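Trainee: Structure incoming, see below.
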Amino acid sequence: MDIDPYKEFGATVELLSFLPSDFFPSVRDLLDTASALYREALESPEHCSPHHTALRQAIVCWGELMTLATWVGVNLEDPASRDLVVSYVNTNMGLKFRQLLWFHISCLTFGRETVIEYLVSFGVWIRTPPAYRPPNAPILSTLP
Amino acid sequence: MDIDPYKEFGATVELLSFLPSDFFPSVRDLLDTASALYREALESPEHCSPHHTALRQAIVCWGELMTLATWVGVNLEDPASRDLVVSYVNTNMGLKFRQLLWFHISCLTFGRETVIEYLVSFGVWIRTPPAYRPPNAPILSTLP
Amino acid sequence: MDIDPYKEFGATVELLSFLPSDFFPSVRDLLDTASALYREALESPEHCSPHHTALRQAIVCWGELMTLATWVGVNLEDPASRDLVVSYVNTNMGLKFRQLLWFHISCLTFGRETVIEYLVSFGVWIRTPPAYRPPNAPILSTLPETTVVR
Amino acid sequence: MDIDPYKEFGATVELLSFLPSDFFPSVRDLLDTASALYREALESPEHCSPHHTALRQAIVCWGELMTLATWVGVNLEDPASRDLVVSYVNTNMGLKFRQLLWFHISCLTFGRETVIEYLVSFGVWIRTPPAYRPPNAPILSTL
């Protein structure tokens, strides 16, 4: 239906592909971050924010995807092909799920506008030659 | 996280268990209903509602599950296990997806209060033994 | 006709003749930057700014150059000559296209006066011998050099 | 990006496709006209108009395409292949350029409204079967 999960939040898949795929933290690290920071609000019966809603739906999505993959792996008999399918699922869906988690957690934690500024700035940075840019990479921080 | 995608709205996976699994329309029918009624809002850059947000996320998740299953089947060469895995996918994930789509499209069309009262009344109807069960089951409708 | 594409914006080829080719990101990097930052406006039916106009025109003719060079290389048979013509097109036209894209993007981002002041200072720096100039070139960035967003 | 260089003005590549390819004057003719009529404004340090901006960019990048094609043909071993490459560059890049120059010069000279109405009228004229097609093809004119 030509739906972009970010354009209601002011971002785009083009803007999140503006960053390297090797930048987004792992899905385990991000789920741990969520469980630590916003578990009581995600398990809550409240529309605390569209970020909370999308994060809930995304977590359930990953649950279903992992269930399917684990089931077919259990039912299959070649670890080689199991490795192939897990490589595919990671490379394709795992990156998209990491971008979805990162975006929403970072939004809740810092600011939607701050996260978009960070996207564009880090893109321009990693694209600019080192000798003519700030030497240390940008980073989001709550500590003043 | 033990997230329930319905208590954020006012329902639960045990309140929707009042409806059987053979009650929910096909994913094709429900996606057609969506494309017909709320495409302009699902493709919109606005948080028109939590129902819209959840429906977008779910549609994307379904596109993703179908991508995975299609890639798998295509890389596969045996028809029996392929039909078996697609049957498992349909049953489990398609049923959860149908529940989600039905709930959200109905809460957008008829209202959440009406949908929950309908769930309660249909639970009464389907619990009533058939000998004392009226034939005119409850149905969501804007007309008499 | 002896036209200067930057004279309309207050710069010149002599003011950008100092920036080395080591200074401008790749054409793909700059095109991705544009597609991510100002796509909604470059694909718009409005004259949002002369920078947008020039950027659209530059992107179009760069695509034209690329079609030409691709067709030529494909119709050539020796990879030696293919890479020779590719190196020529890079060193000659890609540098100018990166120059233009950088100028316009950096203008739209920071400010025309800011970009021109940066060019003046970078010229002062790159004209100065290394034994007498600081080792860290001047920098144009939307961030503080601490690079920590809060 | 799907940039259309005429959209910011009000035309499209499907509106200029109304005019054939053999309709647009030669790059030499259009450059001579541009010089004679707006040299002082194209060499000027002013955003005199988006038409001026686009025309400057076009002229410069065409000079660049010409440098590339000249260098290629020179370093090319066979003049018979030089003719092939010059034919290709003309057919594609030269035609697209003569459409870009014509559009902008004709706008800057007569009016963007006039140029778009002329595109529509020429579409009518060229769609009309010849038995009922006037020989007086539409033409842009001030007097």
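When the header is checked for method, it gives electron microscopy, 3.0 Å.
Just so you know, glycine gets a Cβ as well, placed from its N, Cα and C.
Got these off Swiss-Prot a minute ago, pasting:
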type	residues	note
VARIANT	C:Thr33 to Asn	In strain: Latvia
VARIANT	C:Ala80 to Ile	In strain: Latvia
VARIANT	C:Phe97 to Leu	Frequent mutation in chronic HBV carriers
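Looking at the shown structure, can you explain where the listed features end up?
Mentor: Same-chain residues at least 6 positions away in sequence with a Cβ under 8 Å from that of C:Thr33 (variant position) are, in sequence order, C:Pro25, C:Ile105.
Taking the Cβ of C:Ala80 (variant position) as reference, no residue of its chain lies under 8 Å away while being at least six apart in sequence. DSSP assigns C:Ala80 (variant position) to a helix.
In sequence order, C:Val27, C:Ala58, C:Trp62, C:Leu65 make up the list of same-chain residues 6 or more apart from C:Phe97 (variant position) whose Cβ falls under 8 Å from its Cβ. Look at C:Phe97 (variant position): DSSP puts it in a helix.
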